[PDB]
Amino acid sequence: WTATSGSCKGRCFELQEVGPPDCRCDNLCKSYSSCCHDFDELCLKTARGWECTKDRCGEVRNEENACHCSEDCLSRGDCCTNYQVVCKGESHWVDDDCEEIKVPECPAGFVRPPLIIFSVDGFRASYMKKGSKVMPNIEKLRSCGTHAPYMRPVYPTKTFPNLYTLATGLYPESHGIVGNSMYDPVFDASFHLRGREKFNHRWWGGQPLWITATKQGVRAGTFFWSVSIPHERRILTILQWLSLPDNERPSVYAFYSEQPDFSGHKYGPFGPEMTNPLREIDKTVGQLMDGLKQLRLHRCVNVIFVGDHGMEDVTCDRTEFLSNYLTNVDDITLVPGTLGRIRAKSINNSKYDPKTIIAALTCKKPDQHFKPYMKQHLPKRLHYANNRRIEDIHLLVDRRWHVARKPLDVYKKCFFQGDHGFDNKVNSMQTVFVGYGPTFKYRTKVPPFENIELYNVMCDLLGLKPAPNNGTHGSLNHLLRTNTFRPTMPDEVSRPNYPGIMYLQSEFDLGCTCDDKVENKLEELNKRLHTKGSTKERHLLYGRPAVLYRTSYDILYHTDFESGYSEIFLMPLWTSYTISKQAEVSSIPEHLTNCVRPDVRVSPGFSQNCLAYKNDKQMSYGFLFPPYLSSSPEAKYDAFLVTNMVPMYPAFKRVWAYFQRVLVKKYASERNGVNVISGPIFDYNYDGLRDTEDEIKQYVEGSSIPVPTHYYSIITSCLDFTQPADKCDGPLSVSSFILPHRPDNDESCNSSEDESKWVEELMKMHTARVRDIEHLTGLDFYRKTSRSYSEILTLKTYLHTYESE
Ligand SMILES: *[C@@H]1O[C@H](CO)[C@@H](O[C@@H]2O[C@H](CO)[C@@H](O[C@@H]3O[C@H](CO[C@H]4O[C@H](CO)[C@@H](O)[C@H](O[C@H]5O[C@H](CO)[C@@H](O)[C@H](O)[C@@H]5O[C@H]5O[C@H](CO)[C@@H](O)[C@H](O)[C@@H]5O)[C@@H]4O)[C@@H](O)[C@H](O[C@H]4O[C@H](CO)[C@@H](O)[C@H](O)[C@@H]4O[C@H]4O[C@H](CO)[C@@H](O)[C@H](O)[C@@H]4O)[C@@H]3O)[C@H](O)[C@H]2NC(C)=O)[C@H](O)[C@H]1NC(C)=O
Ligand SMILES: O=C1NCCc2c1n(CCO[C@@H]1CCCCO1)c1ccc(Cl)cc21
Ligand SMILES: [Ca+2]
Ligand SMILES: [Ca+2]
Ligand code: NA
Ligand code: NA
Ligand SMILES: [Zn+2]
């Protein structure tokens, strides 16, 4: 109930929300059907439109008008945005040369530069270049301020997940808005874009920027705008709030535009109808900047122009139907479209089985345009599994396609030509970032970055401490002139042991054998030096990784590689080695095929054993440092140490062996040497974080050898590829992956073919940031470089995407 009989007189776009049944006058009252009776009349004036004209200049104030052109309007803070241009001979902001804003130039009484976030729904990154001729105001913001060529959204690339990620710094699995549509089984409630459930606070986790601000004494404008409030009125409201007395005036504001997304769905991302929506958005930006210039705020305010996601060509005819695959399609519920989420239609149906649904959906049609995954098998870069609102069965849909349950769903709902939601690495899903103002840099291009990083920067711009989030604070310091955040590296928690030779061969009863009984003072001292770390400078190029949790581990040195060996997990946490451009690949000699050698530095009690692998019919083993890249026949024996062995399903060994034998050398050839760090990951609860030992669900049969859920590699070289990886003077270049450790290659439909036709495609899908691997391992990399720490944080957030231009 709303007592709509109260009044909005002197309350128009009030900032404090009043509680029911008292009527509302705020920018969301329309969405709740709760505005006072006179809200349209008083607050949504439209008379005489949005622009001053020559005859209006100096007019007598008529309170009925949408905006004013009378002499008093500047002191009232309610002139039309073009008032000074039409009536006082001023220029439009867009026509002024740009001039560096070295310091904020703010009116008296301003405690800090205000922040205005101008958000545009569906604004595809390539519109910045492709539409630049029809967007002069946006082009000026972009060329004069700080811009990225694109900004990566979060998955799914849908509106509500991305807008709430922008607001919180969190992945959707953590903030809880995991789609535009959701079912929460604990609440037994459904979230939809239409209707009222979405206003219930139980959906919304984390702490959004407007709450962070308010908690820390920084006042915020209300960020949300009811769809029917015209853009011109949104801009005029912001400008009016900026004229409030110092003690009442907010420091942070948001504008939102439903365009170009709205037209993009109807016409496709580049439909000829798209030019007009782009011109109109640019005109709104112009109104804001002219309005700021009139208030003497255009060299005081930081403006962010940012999108939520892009837009792809998608039509009804490119729809896959689950009814062409499943016999039991009436027993499932599908969340459809550019991603699929499947659960049982009825919790009383004990015939429901996810294993048979996945199998029926796997590689069934030659050109199949979606791939099914249990959510824990999704690429870890998507961070899309740790929430009960995310169904166990996920369909990753090819760009340009939809999935639906039955054909009747698609024509009892062709209309549309655009959609979004796909994998957030897809080029058409990328969106925009521009920052303009005193705190941003001048005429500066920055590399693409993820939208999870922006909350921290918005907090920096307002002097706020961010709530705990998934950004890496400091990784965007290169966007900022001042207000940088200068973090310290985390402290190492566990220090390593450096074991020497402590065990005789006969103390081991591991059931392993090796033909290494073939027998020099000159060269004996040399092998001892390698075991003491004499080659460590070559193979450990950026310092040893720091272990950020409590554990017992040993550093082990060898001619060709260094490792940090965990006595708890019975295998390395990390293995580090450098392969020069000139390195040669060799085979595993015949007499060493089944060779595994006790490591006399490490107790039998803290070693793997070969008998366990013999007995475990499903499990084999591989090596972290590859025997194929040994520097000499003699050094190759080190690669067969039991302390370099890790459990690997035979199907996974196909992938790993091809990476080690073929791809590493390929990368060294192309990048002028590479440093590689490889290791295991255990994430049995799919929370993106390192498992403790009591979370491990699978062991090699009969043993305490834990089975990794994933294997990672971090591959680093010199950004200036004219310098070899091991003699690099300047910035670094990285690519990394987190490969799922699966007992089949069902994910790769072409896996019966030679590995040259499918393995690298698999690896690209599972590309990762170093920071993703840090979370999953409790390790901290790049501890000892010559580079600034913020530069290193940016490098740790890099994702190599393998998308073209
Ligand atoms: C991305 O960044 C985020 C933010 O930093 C990281 O997420 C954090 O990770 C922490 C570890 O997973 C986690 O810490 C836990 O906090 C628990 C208290 O949580 C509440 O309070 C906070 C603070 O206000 C709040 O933010 C939480 O919000 C979550 O839950 C609500 C629903 O109530 C949602 O609306 C909201 O969206 C959010 O959900 C997300 O997180 C939860 C987990 O908290 C998931 O289940 C959801 O799926 C979703 O992803 C909460 O309201 C605290 O209780 C935990 O302590 C337990 O574990 C410790 C281990 O130290 C143990 O010692 C304790 O005994 C305790 O265990 C007991 O409970 C167990 C489970 O019931 C039980 O088995 C035991 O036997 C014990 O009885 C824990 O400290 C922190 O909450 C989140 N924060 C957020 C906002 O998500 C995230 O990791 C980053 N991601 C990556 C990849 O780096
Ligand atoms: O105006 C809105 N109308 C459409 C639904 C909607 C709007 N805003 C406000 C604008 O916020 C964006 C992103 C955060 C930073 C400021 O700019 C939202 C914010 C979050 C969510 Cl989840 C949905 C929103
Ligand atoms: Ca959107
Ligand atoms: Ca985990
Ligand atoms: Na075996
Ligand atoms: Na396959
Ligand atoms: Zn859309």
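Using the numbering of Swiss-Prot, the residues shown for chain A are 51-463, 468-573, 576-591, 617-886, in order.
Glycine is treated like the rest: Cβ placed from N, Cα and C.
As recorded in Swiss-Prot, the features of this protein are as follows:
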| type | residues | note |
| --- | --- | --- |
| DOMAIN | 98-142 | domain 'SMB 2' |
| MUTAGEN | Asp171 to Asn | Abolishes lysophospholipase D activity |
| MUTAGEN | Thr209 to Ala | Abolishes lysophospholipase D activity |
| MUTAGEN | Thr209 to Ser | 15% of wild-type lysophospholipase D activity |
| BINDING | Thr209, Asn230, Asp311, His474 | 1-(9Z-octadecenoyl)-sn-glycero-3-phosphate binding site |
| BINDING | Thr209, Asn230, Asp311, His474 | 1-tetradecanoyl-sn-glycerol 3-phosphate binding site |
| BINDING | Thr209, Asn230, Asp311, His474 | 1-hexadecanoyl-sn-glycero-3-phosphate binding site |
| MUTAGEN | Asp311 to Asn | Abolishes lysophospholipase D activity |
| MUTAGEN | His315 to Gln | 20% of wild-type lysophospholipase D activity |
| MUTAGEN | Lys430 to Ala | Impaired secretion. No effect on lysophospholipase activity |
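Overlay of Swiss-Prot annotations on the structure.
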residue: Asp171; record: mutagenesis position; DSSP (3 states): strand
residue: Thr209; record: mutagenesis position; DSSP (3 states): helix
residue: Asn230; record: 1-(9Z-octadecenoyl)-sn-glycero-3-phosphate binding site; DSSP (3 states): coil
residue: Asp311; record: mutagenesis position; DSSP (3 states): helix
residue: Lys430; record: mutagenesis position; DSSP (3 states): helix
residue: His474; record: 1-(9Z-octadecenoyl)-sn-glycero-3-phosphate binding site; DSSP (3 states): coil
Recorded positions (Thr209, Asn230), the one with most neighbouring Cβ atoms at 10 Å: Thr209
Pairwise CA distance, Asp311 (mutagenesis position) versus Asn230 (1-(9Z-octadecenoyl)-sn-glycero-3-phosphate binding site), rounded so that it is a whole Å: 14
Intrachain neighbours beyond the domain 'SMB 2' (98-142), with Cβ under 8 angstroms and 6 or more residues off its ends: 282-283, 285-286, 289-290, 292-293, 336-338, 340-341, 343-345
Listed in sequence order, residues not in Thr209, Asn230, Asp311, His474 with Cβ within 8 Å of the centre of the 1-tetradecanoyl-sn-glycerol 3-phosphate site Cβ atoms: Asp171, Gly172, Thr207, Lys208, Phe210, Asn212, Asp358, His359, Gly475
Close-lying recorded positions around ligand 3 among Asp171, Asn230, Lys430, where CB distance stays under 6 Å: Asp171
Distance, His474 (1-(9Z-octadecenoyl)-sn-glycero-3-phosphate binding site) to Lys430 (mutagenesis position) (CA atoms, angstrom): 21
End-to-end CA distance across 4 missing residues (from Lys463 to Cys468, Å): 10
Spatial neighbours, same chain, of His474 (1-(9Z-octadecenoyl)-sn-glycero-3-phosphate binding site) - Cβ under 8 Å, 6+ residues apart: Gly172, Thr207, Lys208, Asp311, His359, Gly360, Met361, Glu362, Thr388, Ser482, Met483
Anchor-to-anchor CA distance, Å, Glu573 and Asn576 (intervening 2 residues not built): 9
Of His315, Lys430 (the mutagenesis positions), the residue whose Cβ has the fewest other Cβ atoms within 10 Å: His315
Cβ contacts of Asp171 (mutagenesis position) (under 8 Å, same chain, 6 or more positions away): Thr209, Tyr306, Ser307, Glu308, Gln309, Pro310, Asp311, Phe312, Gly357, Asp358
Residue counts (helix, strand, coil, in that order) that DSSP gives for the domain 'SMB 2' (98-142): 12 helix, 3 strand, 30 coil
Longest CA-CA distance among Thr209, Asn230, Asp311, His474, per record bound to 1-(9Z-octadecenoyl)-sn-glycero-3-phosphate, angstrom: 14
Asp311 (mutagenesis position): tally of other CB atoms within 10 A of its CB: 22
Sequence-ordered recorded positions from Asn230, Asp311, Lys430 with Cβ under 6 Å of an atom of ligand 7: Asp311
Cα-to-Cα gap, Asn230 (1-(9Z-octadecenoyl)-sn-glycero-3-phosphate binding site) vs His315 (mutagenesis position), nearest whole Å: 15
